[PDB]
Amino acid sequence: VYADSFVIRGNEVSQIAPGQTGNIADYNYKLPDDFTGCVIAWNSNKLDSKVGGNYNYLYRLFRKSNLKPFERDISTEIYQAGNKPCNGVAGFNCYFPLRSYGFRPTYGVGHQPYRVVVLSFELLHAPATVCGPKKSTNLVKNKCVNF
Amino acid sequence: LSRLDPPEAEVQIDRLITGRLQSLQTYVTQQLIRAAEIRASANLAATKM
Amino acid sequence: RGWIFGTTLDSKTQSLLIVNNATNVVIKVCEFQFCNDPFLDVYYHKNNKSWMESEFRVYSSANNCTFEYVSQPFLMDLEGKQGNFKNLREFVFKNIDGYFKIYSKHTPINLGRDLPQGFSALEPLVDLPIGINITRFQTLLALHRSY
Amino acid sequence: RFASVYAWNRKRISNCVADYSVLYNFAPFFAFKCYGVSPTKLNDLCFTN
Ligand SMILES: *[C@@H]1O[C@H](CO)[C@@H](O[C@@H]2O[C@H](CO)[C@@H](O)[C@H](O)[C@H]2NC(C)=O)[C@H](O)[C@H]1NC(C)=O
Ligand SMILES: *[C@@H]1O[C@H](CO)[C@@H](O)[C@H](O)[C@H]1NC(C)=O
Ligand SMILES: *[C@@H]1O[C@H](CO)[C@@H](O)[C@H](O)[C@H]1NC(C)=O
């Protein structure tokens, strides 16, 4: 079982779903179309926003192409948004990809930060490792049972 | 495909598949009986000749 | 000696460092800064001396790294006796939806034919859930002593 | 100023280039419930008005 958690704005919770596309399911975190397991999301405005605004949370904005499901990209560079090549730093038609959220308690529902964690299982014919509270019993052979 | 996302397109395009499969099964079922009748007539014609 | 995978093989991107030795294997994906070259004695001759080991230091740095999977070594070298008897190692790697698979087996009989005919089927060995995208393949052959 | 429920006002939008992916910043709404077409593919179809 794999549990990976991240903080997103409450507006984009619906984009964490199989088949959804947008500004967060195409450049940041994409899910497969045959996804098993499922998500959990709860509001966390109590401890994620300041009166002056929380600027510690980032999200990618520009990428060359959409990323395959279950992929990560922490690289930093300067986007080529024009004919003139961008050597580095900031310039016209040369954008920095990462941008900062601006969570504040004044904002209404839909702009306050949300705290989401997604679980992922798998059901394949492999030696099982984790499951719930069941008590094993004795084995019966050559008799009609309910195994 | 253009107007809906995959999670609902997968649900909607099943009804058309079932309907077309039924419409083709009916055609082959009728063709079998028609061929049987034609074969009986052909056997009668062969005997008559 | 193993294989190295990555999309750029530089500090800007993550990369794998699959490394195998006599009684261990080390699999760890890091943001490996530099991979200059395997250590070379410059002598490159072994008809007189048959001692060669302890090269190490293939990479330069690993700043923020995770996913350590030290485990049993991949390939077991069966004894080659009476000549004209070698084992043809087989491998295959796949990368779909953030899953890494490695299949392998040790097919014997390589008497006269470089790529023997017949038929053989590979068995699964290990699955790696790390993720990421790989678009470059490289080998870490140790040329400290060769013949 | 928004009109009352019993006297809602109608506005006609036509002859422009739409972009339905920017409405998320104008108003602090959450759902965007939409019936006929999936909200994801709003900026791909072409309408009359
Ligand atoms: C309608 O109100 C919104 C709310 O502020 C305005 O949105 C801003 O638009 C500017 C572009 O001029 C952006 O730089 C800001 O980042 C936006 N802020 C927010 C909070 O959305 C919008 O410009 C207004 N439009 C009109 C026509 O008045
Ligand atoms: C192979 O590498 C591991 C990694 O530390 C080491 O413990 C082991 O001793 C090595 N094998 C031999 C034969 O030294
Ligand atoms: C890990 O460290 C490197 C080098 O200091 C840095 O470039 C990278 O951003 C760090 N990763 C984080 C902070 O997630």
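Numbering, chain C: per Swiss-Prot, residues 102-248 in sequence.
Backbone N, Cα and C define each Cβ position, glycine as well.
Among the mutagenesis experiments that Swiss-Prot reports, C:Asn121 to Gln is described with the note: Partial loss of biliverdin affinity. The Cβ of C:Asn121 (mutagenesis position) has C:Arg102, C:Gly103, C:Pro174, C:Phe175, C:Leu176 as same-chain neighbours under 8 Å, each 6 or more residues away in sequence.
According to Swiss-Prot, the natural variant C:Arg102 to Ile carries the following note: In strain: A23.1. Taking all protein chains in view, 14 other C-beta atoms sit within 10 angstroms of the C-beta of C:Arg102 (variant position).
C:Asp138 (variant position) falls outside any helix or strand according to DSSP and counts as coil. Residues within less than 8 Å, Cβ to Cβ, of C:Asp138 (variant position) and separated from it by at least 6 positions along the same chain comprise none. In Swiss-Prot, a published natural variant is listed as C:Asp138 to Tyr, annotated In strain: Gamma/P.1.
Around C:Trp152 (variant position), no same-chain residue six or more apart in sequence has its CB under 8 Å from its CB. Here Swiss-Prot describes C:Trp152 to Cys as a natural variant; the accompanying note says: In strain: Epsilon/B.1.427/B.1.429; when coupled with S13I induces resistance to NTD antibodies by changing disulfid bond in positions 15-136 to 136-152.
Listed in sequence order, C:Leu176, C:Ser205, C:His207, C:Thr208 are the same-chain residues six or more apart from C:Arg190 (variant position) with CB atoms under 8 A from its CB. Classification of C:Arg190 (variant position) by DSSP places it within a strand. Quoted from Swiss-Prot, the note on natural variant C:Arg190 to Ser is: In strain: Gamma/P.1.
For the natural variant C:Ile210 to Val, the note given in Swiss-Prot is In strain: Omicron/BA.2.75. Mapped onto three states, the DSSP output places C:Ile210 (variant position) in coil.
Variant annotation in Swiss-Prot: C:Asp215 to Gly, described as In strain: Beta/B.1.351; the structure shown retains the original residue. In the three-state DSSP classification, C:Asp215 (variant position) falls within coil. C:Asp215 (variant position): 6 other CB atoms within 10 A of its CB, across all protein chains.
The 10 Å shell around the Cβ of C:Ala222 (variant position) contains 8 further Cβ atoms across the protein chains shown. C:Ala222 to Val appears in Swiss-Prot as a known natural variant, with the remark: In strain: 20A.EU1.
Taking a C-beta cut-off of under 8 angstroms and a sequence separation of 6 or more, C:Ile210 (variant position) has the following same-chain neighbours: C:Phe186, C:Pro217. Here the Cα atom of C:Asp215 (variant position) is found 18 Å from that of C:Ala222 (variant position).
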